[PDB]
Amino acid sequence: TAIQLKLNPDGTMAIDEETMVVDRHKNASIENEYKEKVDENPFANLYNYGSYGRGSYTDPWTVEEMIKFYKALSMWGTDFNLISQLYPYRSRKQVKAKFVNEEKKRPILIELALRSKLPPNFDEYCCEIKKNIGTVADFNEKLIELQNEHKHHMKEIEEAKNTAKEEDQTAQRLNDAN
Amino acid sequence: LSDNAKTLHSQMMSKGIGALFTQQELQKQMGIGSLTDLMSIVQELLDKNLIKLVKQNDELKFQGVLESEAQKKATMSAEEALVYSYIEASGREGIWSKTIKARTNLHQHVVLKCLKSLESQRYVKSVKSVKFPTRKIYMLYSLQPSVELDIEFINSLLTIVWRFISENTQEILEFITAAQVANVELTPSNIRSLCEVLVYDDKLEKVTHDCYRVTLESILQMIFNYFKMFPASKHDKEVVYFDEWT
Amino acid sequence: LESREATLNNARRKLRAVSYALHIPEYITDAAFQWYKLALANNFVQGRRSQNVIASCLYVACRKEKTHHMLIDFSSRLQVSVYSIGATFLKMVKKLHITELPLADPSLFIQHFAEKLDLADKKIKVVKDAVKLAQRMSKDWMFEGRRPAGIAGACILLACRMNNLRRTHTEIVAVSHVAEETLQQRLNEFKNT
RNA sequence: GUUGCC
DNA sequence: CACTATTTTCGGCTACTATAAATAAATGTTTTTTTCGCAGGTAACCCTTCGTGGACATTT
DNA sequence: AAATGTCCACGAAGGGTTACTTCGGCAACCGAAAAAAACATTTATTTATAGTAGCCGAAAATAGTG
């Protein structure tokens, strides 16, 4: 949506007065034409106390998930930060409540986990590295090296800052002389 | 196609940014094609938003700008980069926020929401200007505050230069360099302005169009004797006032 | 102060605003302005939402007058949660010490529901039998900690079905704004007591 | 204060 | 007469809902101050300019 | 000398400008805008209740078709 010109035989190298301005609605109206049309039934909009309040329906847990839940709770004490991404589209809040409701549901199966203070049955070696094979890079030094690049760009724009400043005072000092 | 556009911008960046180019030398410089397809790649180069169209008065003029600022403005959207062109067109004296609204027709909310993001992109700062105080003035980081200093403590400069003449304009300029005075730039015009305030106070006198002699306020400093004149002012109804005739 | 007079002149139009949309009779609006005026002095309005604090202020004068206007109708048009509006209602009513305040009698809500319930011409017999059911609802132990709009929507459900069949479990929800499965329990609550 | 009428 | 076919219904599972109490930190919302808004009906009757003639002045 | 050149002030004519048009009585009825400042909420974490309310959902069950 840049400005457009044309080449007349009468006046060559003339620029279009209508392309100088933009309408800001023709682009919006294209997609609004290509939206689905439905006829509102005033019964459909019904609302109750369960409206406009955050919280949703949790997808109930399966036993295939529990072996990735018990063992992630067997390795660490109780660490909700890194186990969240293990269940990729589950969030930090409802998985904390999954720790809470199991206290009343299975109080004794949890009580075996904190007694276990040792490396467990050695089958987590795959799940040790299945977590690691996502974006394989030395993260203990990957964050260091590009952070040093960032302050290098900030130092160069700081060099560009003062070198712009010194020539500016130099130029208008000459205007003060004249 | 592309290679013809790669040749022309290397010619635009060939010269130093001044000496603003035009067509009458461009067809002398790049005239291997006719004007019908030369314009079509320049309008395509306008579609690649590198070339801009600057104005010397009453006639058609061109100006190429560097690729470094072209990439960072391509990150913005249509309206985001559009308002960024107005501030960089101003450049040296800033631009007033209400006048920016006048040149867009975008109303007060959509312009302020745009530049709120733009300061976080570190392309625009806000300065305080004095020829119209308390107005919003925006510039780049290129720092042109062309608009001595307005706030006080001129008297610290002023009270010392009386002492140099008390014992008895070019003779001042060597004296003001020393004595660790908190100054950054002086000029012979400033000392001429700094001296005539004392002329209005009759602290010293102007003779022979540049010389200065003291009006002997030193004996008044230490009927025309307003010091040591303390009044009674209490329990005396018979006093004289300068007001209370109106 | 001029800004003191200006900040309530804006607050006058806001009370003038929502009273129009809720069909409030105007002798509550001017009475509700007295609540906001003295609650202005107690430093309660600073920080909180202006569009919220007038909604709780107007609702107090709705229940001193004992009208049919229940709280969630205020929450609907600003498209916010109900529990936000009731939160500042509790945090207000403690601070300026409202002691006397009438109970939300659910008997009010029946005879206002019938006009929008598009029922037959015999609209007085459908509410006379209902208030006999509503006083039968009262001495029996169904609603003591439950919702007023819940049980007041269950009594009109039973009276409508025993003469008409206009009840669809949905039209009375479109009036009472309480969900469908929470009222199915209420007739099973009534059935085996 | 403003209109209508004899 | 019988295995279906969708429904009716419980049903447990979960997600909030005031409650007091600590920060510490950040955010978001609203009065109270201190401060300049762009062309770049009839009839006196007094008011202004038009005009015309006053005597000084300077040349012949 | 003197005649014309010139300059000057009072008056003439019209110029637009400003307060003007019954006497009764009955009914009624009505600036904005940035900054400074204050302060609640969200941000967790408990840990006890009952209630909605949603979503499911499977399994209880009468029912629909061959």
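The numbers used for chain B are those of Swiss-Prot, and the residues that appear cover 11-157, 169-189, 218-271, 293-316, in sequence.
Quick check of the header: electron microscopy, 4.3 Å.
Backbone N, Cα and C define each Cβ position, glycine as well.
All protein chains shown were included, and the count of other CB atoms within 10 Å of the CB of B:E89 (mutagenesis position) stands at 16. Quoted from Swiss-Prot, the note on mutagenesis experiment B:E89 to A is: Cold-sensitive. Abolishes interaction with BRF1/TDS4.
Annotation of the published mutagenesis B:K135 to A in Swiss-Prot: Cold-sensitive. Abolishes interaction with BRF1/TDS4; the original residue is retained in the structure shown. A simple way to gauge crowding: the CB of B:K135 (mutagenesis position) has 14 other CB atoms within 10 angstroms, across all the protein chains here.
For the recorded site, B:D171 (mutagenesis position), the DSSP three-state label reads coil. Quoted from Swiss-Prot for the published mutagenesis B:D171 to H: Cold-sensitive. Abolishes interaction with BRF1/TDS4.
Neighbour count (other Cβ atoms within 10 Å of the Cβ, all protein chains): 7 for B:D171 (mutagenesis position). Each residue contributes its Cα atom, and for B:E89 (mutagenesis position) and B:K135 (mutagenesis position) these two points are 19 Å apart. When secondary structure is read from DSSP and collapsed to three states, B:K135 (mutagenesis position) falls in the strand class. Straight-line distance linking the Cα atoms of B:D171 (mutagenesis position) and B:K135 (mutagenesis position), rounded to a whole number, equals 21 Å.
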